[PDB]
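Accompanying notes for the structure given below.
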Amino acid sequence: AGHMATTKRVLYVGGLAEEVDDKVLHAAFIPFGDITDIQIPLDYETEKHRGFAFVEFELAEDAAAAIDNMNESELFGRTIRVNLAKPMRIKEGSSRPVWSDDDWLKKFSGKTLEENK
RNA sequence: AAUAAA
């Protein structure tokens with residue numbers, strides 16, 4: 001079967017509550033491995049938290065496990081999304097695949113990512 | 001899903 005490129009150790013987060021600051025994501029994502037950086041970009045229209053953020057770790061198996069355990073999860077009483085960044089450039093100009101959510105999230109929702117080896 | 005504000 002097909003799969004996304006070797007891009008790892010990074011995760012986008014969206015749908016955040018108005019209180020999910022950097023220390024909140026640091027405590028919400030640490031049980032899966034060991035975090036190494038966090039990001040809280042503003043809306044840059046009124047200089048306030050836009051409701052989305054980023055996470056990074058020193059290991060790739062932690063980031064992939066959070067896609068398997070924190071995708072469509074819930075923070076602050078509301079749903080949130082977790083996934084590796086889409087094909088738009090990232091904070092360091094790195095390129096990425098298209099990340100089509102139909103097939104990728106279908107194989108992450110099914111047990112097929114663990115039955116195979 | 002993002003306009004990656006340290």
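Residue positions begin at 1 at the first shown residue.
Note: Cβ is positioned from N, Cα and C throughout, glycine not excepted.
Summarising the annotation, Swiss-Prot assigns domain 'RRM' to A:9-87.
Experimental mutagenesis at this site is recorded by Swiss-Prot as A:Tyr12 to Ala (Swiss-Prot position 9), annotated: Decreased affinity for RNA. Secondary structure at A:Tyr12 (mutagenesis position), taken from DSSP and collapsed to helix, strand or coil, is strand.
According to DSSP, A:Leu42 (mutagenesis position) sits within a strand segment. Quoted from Swiss-Prot, the note on the mutagenesis of A:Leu42 to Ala (Swiss-Prot position 39) is: Decreased affinity for KMT2A.
Around A:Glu45 (mutagenesis position), a 10 Å sphere centred on its CB holds 7 further CB atoms from the protein chains shown. One mutagenesis experiment named in Swiss-Prot is A:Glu45 to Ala (Swiss-Prot position 42), and its note says Slightly decreased affinity for KMT2A.
One mutagenesis experiment catalogued in Swiss-Prot, A:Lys48 to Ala (Swiss-Prot position 45), is accompanied by this note: No effect on interaction with KMT2A. According to DSSP, A:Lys48 (mutagenesis position) is assigned to coil rather than to any helix or strand.
Taking Cβ-Cβ distances under 8 Å and a sequence separation of 6 or more, the neighbours of A:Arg50 (mutagenesis position) in its chain are A:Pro41, A:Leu42, A:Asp43, A:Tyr44. As a published mutagenesis entry, A:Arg50 to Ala (Swiss-Prot position 47) appears in Swiss-Prot alongside the note: No effect on interaction with KMT2A.
Looking at Swiss-Prot, the entry for mutagenesis of A:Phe52 to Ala (Swiss-Prot position 49) says: Strongly decreased affinity for KMT2A. Decreased affinity for RNA.
Swiss-Prot documents A:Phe54 to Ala (Swiss-Prot position 51) as a published mutagenesis change and attaches the note Impairs protein folding. All chains included, 18 other C-beta atoms sit within 10 angstroms of the C-beta of A:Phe54 (mutagenesis position).
Where Swiss-Prot documents A:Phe54 to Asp (Swiss-Prot position 51) as a mutagenesis experiment, the accompanying text is: Abolishes interaction with KMT2A. Abolishes inhibition of KMT2A activity. According to DSSP, A:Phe54 (mutagenesis position) sits within a strand segment.
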*How big is the Cα-to-Cα gap, in Å, between A:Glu45 (mutagenesis position) and A:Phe52 (mutagenesis position)?*
15
_Can you give me the same-chain residues 6 or more apart in sequence from A:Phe52 (mutagenesis position) with a CB-CB distance under 8 Å?_
A:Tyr12, A:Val13, A:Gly14, A:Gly15, A:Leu16, A:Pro41
_Surrounding CB atoms that lie within 10 Å of the CB of A:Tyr12 (mutagenesis position), all protein chains_ = 17
